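Below: one structure, written as structure tokens.
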Amino acid sequence: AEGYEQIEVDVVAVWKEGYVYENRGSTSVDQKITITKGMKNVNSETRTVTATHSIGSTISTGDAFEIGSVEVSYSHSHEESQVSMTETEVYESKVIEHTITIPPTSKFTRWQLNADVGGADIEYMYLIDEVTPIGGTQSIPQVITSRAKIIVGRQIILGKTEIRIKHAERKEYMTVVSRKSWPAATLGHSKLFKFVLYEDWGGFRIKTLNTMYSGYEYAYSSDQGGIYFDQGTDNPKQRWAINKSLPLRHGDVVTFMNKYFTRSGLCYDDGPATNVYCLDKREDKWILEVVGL
Ligand SMILES: [Cl-]
Ligand SMILES: [Mg+2]
Ligand code: NA
Ligand code: NA
Ligand code: NA
Ligand code: NA
């Protein structure tokens, strides 16, 4: 799969008390109970969901992911069962309605199973409805295993994966042009200009694969503020700090903070020739885009 990657991740699920009615009378009662299966406040145009909280080690808050297939293992009355919910089921929100006649001196209980895929509250994954006499005992349904397959951006291998660095606000790729007398970063529409990321003891590095002057390839911050590409050195001016934890992924919105100039970070600022600068108290958003075209 070139582009994105599927990962099975452990999700939290729960058996709620979906509806309760207690018929303390001597006559039977009719009740029109209505439920809504599927993901709550689901977006009609896109299937991509942004996380409101983490999903173990793979997902963290803000990460954009896609479902998938939620699978829950549970038990009710000493019998273990497995309920699955396919892609079209989790996104299409169905409304189910049926009458239920509660007998006299009894209680109707509708157990509702819900899953929480990193904020995505999937309502009524399954249903168990039991009638018990007053004052009888119930069988509380217990969840055993809750997992879900999710599709996320493919993993960026440091040193191998060729990428493009696009600005989040302006929506333009980082290109390399000659400023003064060495290669300097600017912003344009060219897709031919790629990069490759590395990580060492000093930090992250932005190597360009389209250098004008051979050897001068690692992105660094000059004293004047501008961005230039220089030869491989331990100099912290050419190392960087990425806000997102490893492993990095395709389509990740990241920010590059210089290791030498701690407060200063990679951003856009229309200068004399170039427009990609590293300025104090500024940290513009950049999207990592993996190449397969
Ligand atoms: Cl030079
Ligand atoms: Mg619980
Ligand atoms: Na798993
Ligand atoms: Na659970
Ligand atoms: Na109870
Ligand atoms: Na920004």
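We count from 1, first residue shown onward.
Structure method, as recorded: X-ray crystallography, 3.3 Å.
A Cβ is built for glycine as well, from the same backbone N, Cα and C atoms used for every other residue.
What Swiss-Prot records for this protein:
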- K180, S222, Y228, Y277: N-(acyl)-sphingosylphosphocholine binding site (BINDING)
- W15 to A (Swiss-Prot position 20): Loss of ability to bind sphingomyelin, and to induce hemolysis (MUTAGEN)
- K16 to A (Swiss-Prot position 21): Decrease in ability to bind sphingomyelin and to lyse cells (MUTAGEN)
- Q112 to A (Swiss-Prot position 117): Decrease in ability to bind sphingomyelin and to lyse cells (MUTAGEN)
- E123 to A (Swiss-Prot position 128): Decrease in ability to bind sphingomyelin and to lyse cells (MUTAGEN)
- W182 to A (Swiss-Prot position 187): Loss of ability to bind sphingomyelin, and induces hemolysis only at high concentration (MUTAGEN)
- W201 to A (Swiss-Prot position 206): Does not affect binding, and has little loss of hemolytic activity (MUTAGEN)
- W240 to A (Swiss-Prot position 245): Loss of ability to bind sphingomyelin, and to induce hemolysis (MUTAGEN)
- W286 to A (Swiss-Prot position 291): Loss of ability to bind sphingomyelin, and to induce hemolysis (MUTAGEN)
Number of other Cβ atoms within 10 Å of the Cβ of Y277 (N-(acyl)-sphingosylphosphocholine binding site) across all protein chains: 23
Maximum Cα-Cα separation (Å), residues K180, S222, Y228, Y277 listed as binding N-(acyl)-sphingosylphosphocholine: 15
From recorded positions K16, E123, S222, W240, the one whose Cα lies nearest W286 (mutagenesis position): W240
CB contacts for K16 (mutagenesis position) [other CB atoms within 10 A, all chains]: 13
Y228 (N-(acyl)-sphingosylphosphocholine binding site): nearby mutagenesis positions from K16, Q112, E123, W182, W201, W240, Cα cut-off 10 Å: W182
Listed recorded positions adjacent to ligand 3, that is, members of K16, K180, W201, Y228 whose C-beta is under 6 A away: none
Non-site residues, in chain order, whose CB comes within 8 A of the mean position of the CB atoms of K180, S222, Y228, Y277 at N-(acyl)-sphingosylphosphocholine: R179, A184, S221, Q224, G225, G226, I227, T274
Nearest recorded site to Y277 (N-(acyl)-sphingosylphosphocholine binding site) by CA-CA distance, among mutagenesis positions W15, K16, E123, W182, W201: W182
